[PDB]
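Participant: Got a structure for you, questions after.
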Amino acid sequence: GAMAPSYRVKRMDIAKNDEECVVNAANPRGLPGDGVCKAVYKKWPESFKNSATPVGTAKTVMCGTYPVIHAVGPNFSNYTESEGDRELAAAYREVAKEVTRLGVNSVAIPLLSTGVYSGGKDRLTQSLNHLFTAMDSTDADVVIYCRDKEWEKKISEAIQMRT
Ligand SMILES: [Cl-]
Ligand SMILES: [Cl-]
Ligand SMILES: [Cl-]
């Protein structure tokens with residue numbers, strides 16, 4: 001575990017992370033995809049061997065010894081708000097199980113279902129709160145990666161609020 005487990009946020013490409021493993025915002029079919037998923041495919045293509053997994057689950061595949069945790073958030077275009085909310089919470093719970101199983105001291109994580117799977121809605125708070133629910137009981141240093149300047153400020157505020 002980390003000596004003083006923390007949350008941090010950085011506004012940069014998660015493919016350039018300084019953590020011991022990465023969470024991919026994957027699609028269920030293990031396809032190269034768009035956004036975070038395409039950056040992850042370019043950086044760690046070997047990790048897409050048998051990475052297909054259902055919505056609401058996470059499947060880890062090693063790129064060398066570097067773990068890529070493929071976490072499949074729901075696409076809110078297809079799911080009801082209710083069912084999507086349940087699957088998004090479940091995906092993060094499976095990420096926490098994988099991070100724990102791997103014994104890493106740090107993890108790089110995007111906000112699941114906030115980009116092309118958001119169904120055109122702002123889900124910063126929904127996705128971040130489900131991240132916290134899952135990861136709060138883990139002792140890994142969590143580093144959240146985002147691309148928008150205003151999102152960085154809002155995520156930083158939410159982290160600092162809890163102290
Ligand atoms: Cl960057
Ligand atoms: Cl997304
Ligand atoms: Cl963002």
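Sequential numbering from 1, following the chain as shown.
For this deposited structure, the header notes the method as X-ray crystallography, 1.4 Å.
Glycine is treated like the rest: Cβ placed from N, Cα and C.
According to Swiss-Prot:
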- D13, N27, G35, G115, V116, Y117: ADP-D-ribose binding site (BINDING)
- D13 to A (Swiss-Prot position 1343): Partial loss of ADP-ribose 1'' phosphate phosphatase activity (MUTAGEN)
- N27 to R or Y (Swiss-Prot position 1357): Almost complete loss of mono-ADP-ribosylhydrolase activity (MUTAGEN)
- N27 to A (Swiss-Prot position 1357): Partial loss of mono-ADP-ribosylhydrolase activity; complete loss of ADP-ribose 1'' phosphate phosphatase activity (MUTAGEN)
- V36 to E or F (Swiss-Prot position 1366): Almost complete loss of mono-ADP-ribosylhydrolase activity (MUTAGEN)
- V36 to A (Swiss-Prot position 1366): Partial loss of mono-ADP-ribosylhydrolase activity (MUTAGEN)
- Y117 to A (Swiss-Prot position 1447): Partial loss of mono-ADP-ribosylhydrolase activity; complete loss of ADP-ribose 1'' phosphate phosphatase activity (MUTAGEN)
- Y117 to V or W (Swiss-Prot position 1447): Almost complete loss of mono-ADP-ribosylhydrolase activity (MUTAGEN)
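A description of the local structural setting of each listed feature is requested, covering burial, neighbours and distances.
Facilitator: Within 10 Å of the Cβ of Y117 (mutagenesis position) there are 26 other Cβ atoms, across all protein chains.
Its Cβ placed at the centre, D13 (mutagenesis position) has 14 other Cβ atoms within 10 Å.
For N27 (mutagenesis position), the count of additional Cβ atoms within 10 Å of its Cβ stands at 21 [all protein chains shown]. In the three-state DSSP scheme, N27 (mutagenesis position) falls into the coil class.
In the three-state DSSP reading, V36 (mutagenesis position) counts as helix. Under a cutoff of 8 A between CB atoms, and with a sequence separation of 6+ in the same chain, the neighbours of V36 (mutagenesis position) are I14, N24, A25, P110, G115, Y145.
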Participant: Relative to ligand 1, which of the recorded positions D13, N27, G35, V36, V116 have a Cβ found under 6 Å from one of its atoms?
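Facilitator: Only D13 meet the Cβ criterion.
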Participant: So if I take the recorded positions (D13, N27, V116) and measure from each Cβ to the nearest atom of ligand 2, which come out below 6 Å?
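Facilitator: Only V116 qualify.
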Participant: Who sits close to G35 (ADP-D-ribose binding site): which same-chain residues at least 6 apart have their Cβ under 8 Å from its Cβ?
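Facilitator: In sequence order, the residues whose Cβ lies under 8 Å from that of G35 (ADP-D-ribose binding site) (at least 6 apart) are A25, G115, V116.
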